[PDB]
Amino acid sequence: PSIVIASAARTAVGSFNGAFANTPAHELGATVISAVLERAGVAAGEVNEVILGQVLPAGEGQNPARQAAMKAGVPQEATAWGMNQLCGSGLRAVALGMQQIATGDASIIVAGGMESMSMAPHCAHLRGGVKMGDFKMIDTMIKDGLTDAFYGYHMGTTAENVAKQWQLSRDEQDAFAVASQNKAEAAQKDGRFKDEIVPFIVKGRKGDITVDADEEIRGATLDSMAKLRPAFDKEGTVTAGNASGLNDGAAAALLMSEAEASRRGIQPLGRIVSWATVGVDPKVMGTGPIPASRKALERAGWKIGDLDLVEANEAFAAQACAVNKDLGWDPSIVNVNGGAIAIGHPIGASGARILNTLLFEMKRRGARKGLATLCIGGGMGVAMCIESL
Amino acid sequence: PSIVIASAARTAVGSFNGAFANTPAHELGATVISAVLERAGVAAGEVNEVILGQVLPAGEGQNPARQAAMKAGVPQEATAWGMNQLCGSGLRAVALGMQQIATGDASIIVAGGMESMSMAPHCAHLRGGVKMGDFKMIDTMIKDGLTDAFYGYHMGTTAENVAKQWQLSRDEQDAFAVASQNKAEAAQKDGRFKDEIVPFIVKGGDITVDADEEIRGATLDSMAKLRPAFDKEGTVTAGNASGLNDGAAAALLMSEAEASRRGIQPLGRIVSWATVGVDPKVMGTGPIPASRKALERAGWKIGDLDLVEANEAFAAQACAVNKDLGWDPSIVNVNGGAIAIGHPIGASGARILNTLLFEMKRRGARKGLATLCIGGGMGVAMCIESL
Amino acid sequence: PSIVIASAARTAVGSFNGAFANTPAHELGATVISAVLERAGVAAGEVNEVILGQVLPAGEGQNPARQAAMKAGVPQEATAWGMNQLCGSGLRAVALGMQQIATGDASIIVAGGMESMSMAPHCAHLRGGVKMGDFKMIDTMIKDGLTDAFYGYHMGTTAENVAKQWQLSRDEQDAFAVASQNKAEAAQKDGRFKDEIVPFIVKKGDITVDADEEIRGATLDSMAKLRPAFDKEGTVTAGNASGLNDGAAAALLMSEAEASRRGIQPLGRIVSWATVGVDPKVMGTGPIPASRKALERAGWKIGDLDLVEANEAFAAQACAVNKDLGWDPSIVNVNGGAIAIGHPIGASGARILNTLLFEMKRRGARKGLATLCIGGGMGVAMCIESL
Amino acid sequence: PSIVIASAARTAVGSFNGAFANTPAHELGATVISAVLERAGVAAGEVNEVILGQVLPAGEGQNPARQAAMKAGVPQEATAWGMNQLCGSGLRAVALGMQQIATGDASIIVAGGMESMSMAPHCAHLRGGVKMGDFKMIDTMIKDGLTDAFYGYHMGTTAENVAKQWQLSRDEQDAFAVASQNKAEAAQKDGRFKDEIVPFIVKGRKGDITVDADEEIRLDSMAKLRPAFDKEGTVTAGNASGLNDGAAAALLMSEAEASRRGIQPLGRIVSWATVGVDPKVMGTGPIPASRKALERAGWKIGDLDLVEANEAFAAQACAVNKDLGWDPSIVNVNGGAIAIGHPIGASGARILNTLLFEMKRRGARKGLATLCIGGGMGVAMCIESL
Ligand SMILES: CC(C)(COP(=O)(O)OP(=O)(O)OC[C@H]1O[C@@H](n2cnc3c(N)ncnc32)[C@H](O)[C@@H]1OP(=O)(O)O)[C@@H](O)C(=O)NCCC(=O)NCCS
Ligand SMILES: CC(C)(COP(=O)(O)OP(=O)(O)OC[C@H]1O[C@@H](n2cnc3c(N)ncnc32)[C@H](O)[C@@H]1OP(=O)(O)O)[C@@H](O)C(=O)NCCC(=O)NCCS
Ligand SMILES: CC(C)(COP(=O)(O)OP(=O)(O)OC[C@H]1O[C@@H](n2cnc3c(N)ncnc32)[C@H](O)[C@@H]1OP(=O)(O)O)[C@@H](O)C(=O)NCCC(=O)NCCS
Ligand SMILES: CC(C)(COP(=O)(O)OP(=O)(O)OC[C@H]1O[C@@H](n2cnc3c(N)ncnc32)[C@H](O)[C@@H]1OP(=O)(O)O)[C@@H](O)C(=O)NCCC(=O)NCCS
Ligand SMILES: [Cl-]
Ligand SMILES: [Cl-]
């Protein structure tokens, strides 16, 4: 069975406590569900299921994937669920939605991810009761999203471990970070993000604001980048500049069979050729994309040289340089419009976010074979091969 | 692509703030992952992926499904993820794990659910800052698990709406609840839950928990003396409604040809599954179209079923599903239901799948069905056939 | 037993979450204690006791009055304690310190008040444990400072009761608030706040705060366009009511004979004081019997007063006090009031005492009076005479 | 300038999360305000002001002293305010109420203290907002009542320094605690606390309970405890005071006022004193405070017939007794805070009740009450009957 991506859309990536500071994730997810339906000419009443990845849904209510589907007009007869594979959630949900059609259980699937790291609350177990002494209010964003559960340190420390084995210097990681900021700024100026971004209306206060530009894209320098202090180790190289940030946003895609798209006259954004997920050492979780991409290319019958465009998520400059050095693909075809260092990193949605950038760049330049991949906390990776029609 | 369930296991369903009061969900899930591996003769190094449903993972850390797999001995080369479809999470994860092997992406899958409603913390968004005035510390169990996000009332109110449309009286719902408590107690005394339950060691003295803590029985005189917990003039009480519980349940999945090569005798063959949505006001009706679509995909009729496990979230919704589908009530929840056993949201789907599989084996039933109602107006069902 | 005020000082009144957003109250109190010692030529080693009023000391540690005295250089041999009479705390502490010397128990007293409404935390009793459901994190500023403990509503509702009984229209309360804003705005430019305000160094960079941050410019047209903040059909708005503020204020007290030996010329002599209770429903009427009894103890008439400082908690309450005593409104709050300057509850009593004392010196006034209304239905007043 | 105490009363000292677990402090204060009025035959309408010490009033509402007076029947014409001198709050409020009548500003004063350490909440400053990272929920009982603001450690560590410099051994503190525990049980069994304790009606969901007995009153079971503040320390949970709830107050008027009303007073306030000491050794506070009180009264240590020295810690209590040299057989003859309890806001007035009612039954002429104060302070007051 051949499954294609009929359409795709994403919101602008908002800053931490920025444009989407008081916007729940399902509200961002509802906008993207409506957009992928409008861009493909498919009504909300035709959706069988909505599958949205989300890592931090605490305090948002019962099944935020169902809340986003309801507000987008998807009828009550359909189903909706969320899933959590950390940073690979947004891309895995696309593969999960693909399998719904491959097994014959659904026809039209809206798959992607949504995340509101700004709305992540502080929690504390209080049922037993704190009779005496102080107790900690746990940040769910740090605890459930950014801290390794086996070794106890942040995901930035894992980038320090990757920097040690590959011997990646501070100046090399800053050169990668500056390159990402300059490619993302150039892509924003030329309007290459307009096709994939759907505007979001932030209701509240006294005026309604339309958000249609990635809020982190502002540019940077090499003199101001090397003056930053390391945020994870006193003698480390990972700083706040060469590492991805905390962001809000959503991204999704409309899935259907290749024969179904031909019957509707739809021109798909690409054909899902294969996907893969593999685990690695949690100490070097940034290496996830290395075996995940290899297995994805092996299942597709492709070689590394056959790829025309690559979207490798830039969780950290240290891990991103390590993946490129091992796979050896042409770095000029990897993240041609910037990466998460400049655009942002909403964990649950980034998987579908970089899939949107991959699909719309493959369309404008005429690329035939593409690949998207991300590293996953806890020692995992996920990749997917896309081919045009 | 024929997918079988080689083995299955579950922990005892613990009471709210009971035996598993301070036990994280992944610790319960790790025991069940190790159990389904031992009962099938499959090593942890052969597992491709672990898929665990969970609704309330707040405060437990990065990806509790990966934490349960790692502690169970599953190597780092494998993958693991969690999913949330509320009450149908435990059963959907089995269907999701089945699709991993059906599409050729994996060979060995551990799929199920785990939930620790006792460890659910209180949360509050404090990044923007509370300029002035009081703010509420939100119970994540109530908000993210038991409160409808569209109408704002508890899941017990949705059972009241089902009771109005089907005209189910207070005494009729209590008779269903008392029958559920007495069937579960008889099954516990006769030892029918021992095959499916794997013991759990509560570290701290070490205590071995191998009996469902909610299974104690009840009467009709003490059941009709309870006050309604959701409406002053309502019929749903704490006795005829499911409780708050902790536990885990999973199963080992592989192809039918893979089981034949390993000499494993599977617990059953996954014939079909289905999930459908309904109105959030009457979410308990989910099992009605979900089971029908599941039977249609399997090519079966309601009369063809030999055993049925329909989760008892509420006596009102459970009576409505049986009255609508019309299946023989003597083959439905023969060993009791969630009213007596308990209702761990993330694990209940796989919990009742364990009860179905091990009862189909002891009595020799050939065609079975498991179904649950889902908050927000959904249902999920799966058809199992023996080999 | 003649007790005089040798010197006095206060910090600038900061806005809510403004310059003193992250500054504890005892840090503000230390500056005013050191300032009143420096302005009188009295060493810290001569202080017997420090009495600082404070309403919201939660989370600041053991006895913030002791923290402010020690940080101001007062040696450990001295004593320090805090007291809470709500809005009259700052002025009552001055009267309490006066009684310490009158009874022969002390010689040198630093008395005043301090309040940090921005540093007021949210609290919740959690020892028993929250089994299930949401619980409120109580804002101690609202509960312990701005909410009546007997009727449950804000102090603005009590101002509505006074406004209804006196038949005060919105435009009449609107005209008094604008007059208060215009007198305070003129005082900031004319430098009348320079003598009483001591700069405070906010220890991102050190910032010197020496101007009242709440002092804003208003008119009569933009003032009537505001919405009522306490009742949909009310008259009290955010413009005609006092604001939320931080600050500190204190004074150095000693006997008249003690000042003559040290060459200190006091700002005034404490002639009498009084405190009386009223109905909590109309707590704004407190200053009316408190000032009259204070005048009775002093042997003075209303016409004998040259300057009056009546705290402006609300425009409704402030107009009611002026109408009853009948004193010349041109000698009442000549430099503005709490509506424009601000209202740090614990410090407001000593705050308006600084404005009174330094104004009697600048214009040559002989007889002065300072009074405030107190939540829960009380009032406090003090009569000051020059030398 | 003679001020007498016409009557006095107190509630039973409750255990931490015990009988008064869900009882606000002003409710305990209301009972004692009504009790001192009934025992003296004085109407609530004659009270000028109520002065109640309290250390932990967070979450209780505007001015709990005003809340306690209003429910106790004191009319709105009176005034009420609270004050905080930590452990000396309850006794200082009596001295503050004495000064109100001495200066001619009031005639009838109800002065004492109240504390509900069980109802003390956890707090956290959240107006600025926690952008990132975990933050601590601060226990207001520990931080605002039991933690030194200058050195950052618990009040029990200050007792270790008093034990270190005075060289008080582990066995020395246990002998003082057992003597304190045995005297309090003997006084409770003999009914020696019945005159001073007023019952409190605890209303609740399942039943109303009448609390009129000290719940904390209870070497082999005593010497098996571990030190609670230092691994190499001497202060344990047995030889240190606990966390308690309760209230205590007194009715104040002039000696001529008591003679005119036919009231026979419990005693005359002769003098008082407050002095500061080193915060590191706050337990030494009562030593110069008692001497200064006796000097102003013209008395010597040998003239005292009864002494009430607060037992915050066995180490600090032993140091005061050894230096002042008063007869230990007349000090806390009915037990101390180690066995009875230590409600911070109420403890000052709590030990004043025990002194007044013991001086009356045994015929003592001159008595003394004193307590140590956190942050390096002390307070003492001399009372003599007529
Ligand atoms: C590293 C991290 C803690 C940053 O902390 P932060 O709160 O966001 O603080 P900022 O990002 O605003 O950076 C702070 C400083 O660096 C400067 N800075 C940041 N990025 C810069 C850039 N790209 N160029 C130049 N200067 C920069 C900022 O201006 C600021 O200066 P300041 O101190 O005067 O305010 C946070 O981004 C993080 O946790 N990243 C990791 C996310 C993650 O692990 N995701 C999962 C990966 S698998
Ligand atoms: C019903 C519910 C509100 C109960 O909350 P609760 O406050 O803990 O009520 P309790 O568990 O304390 O039980 C109440 C009383 O009924 C009695 N009781 C309970 N079950 C009984 C039974 N089966 N037989 C006889 N008496 C019983 C209990 O002993 C208790 O007595 P008590 O008054 O001394 O406490 C809660 O379990 C709930 O919300 N369940 C629904 C969850 C849900 O929605 N599930 C479906 C998801 S779609
Ligand atoms: C009344 C009160 C609730 C105001 O709360 P607030 O919302 O923070 O008031 P704000 O200043 O932030 O907003 C008031 C509005 O009116 C305007 N406004 C307020 N004061 C003004 C003034 N003095 N002149 C002109 N315009 C003014 C503001 O610009 C604002 O408009 P906006 O919302 O569009 O920005 C608060 O000041 C209060 O609690 N007062 C009573 C305190 C008290 O009880 N003290 C004890 C008395 S015994
Ligand atoms: C002394 C203090 C530190 C001990 O608190 P605690 O450690 O929580 O003691 P607990 O509440 O747990 O009492 C229960 C325990 O003590 C044991 N215990 C208590 N009292 C006992 C007694 N009288 N005899 C024997 N055993 C006793 C119990 O068996 C139980 O055992 P555990 O220690 O293993 O838990 C505490 O009461 C305190 O902080 N007091 C403050 C005193 C103070 O500073 N006052 C102000 C000075 S100016
Ligand atoms: Cl293995
Ligand atoms: Cl297989």
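The count begins at 1 with the first shown residue.
Just so it is clear, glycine is given a Cβ too, placed from its N, Cα and C backbone atoms.
Quick look at what Swiss-Prot lists:
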type	residues	note
ACT_SITE	D:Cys87	active site, acyl-thioester intermediate
ACT_SITE	D:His342	active site, proton acceptor
ACT_SITE	D:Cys372	active site, proton acceptor
MUTAGEN	D:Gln62 to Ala (Swiss-Prot position 64)	Slightly lower activity
MUTAGEN	D:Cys87 to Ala (Swiss-Prot position 89)	Loss of activity
MUTAGEN	D:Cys372 to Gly (Swiss-Prot position 378)	Loss of activity
Among the recorded positions (D:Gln62, D:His342, D:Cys372), which are close to chain C, meaning C-beta separation under 8 angstroms? D:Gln62
Excluding its own, the Cβ atoms lying within 10 Å of the Cβ of D:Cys372 (mutagenesis position) add up to 33
The correct three-state DSSP answer for D:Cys372 (mutagenesis position) is strand
Taking the Cα atoms as reference points, how far is D:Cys372 (mutagenesis position) from D:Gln62 (mutagenesis position) in Å? 28
Could you tell me the C-alpha distance between D:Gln62 (mutagenesis position) and D:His342 (active site, proton acceptor) in angstrom, no decimals? 25
Set of same-chain residues at least 6 away whose C-beta sits under 8 angstroms from D:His342 (active site, proton acceptor): D:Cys87, D:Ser241, D:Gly242, D:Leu243, D:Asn244, D:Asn310, D:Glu311, D:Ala312
Under DSSP, is D:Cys87 (mutagenesis position) helix, strand or coil? helix
Here 3 residues go unmodelled from D:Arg218 to D:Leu219, and the two Cα atoms are separated by a whole-number distance in Å of 13
All chains considered, the count of other Cβ atoms within 10 Å of the Cβ of D:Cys87 (mutagenesis position) is 34
For D:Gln62 (mutagenesis position), the number of neighbouring Cβ atoms whose distance to its own Cβ is within 10 Å equals 26
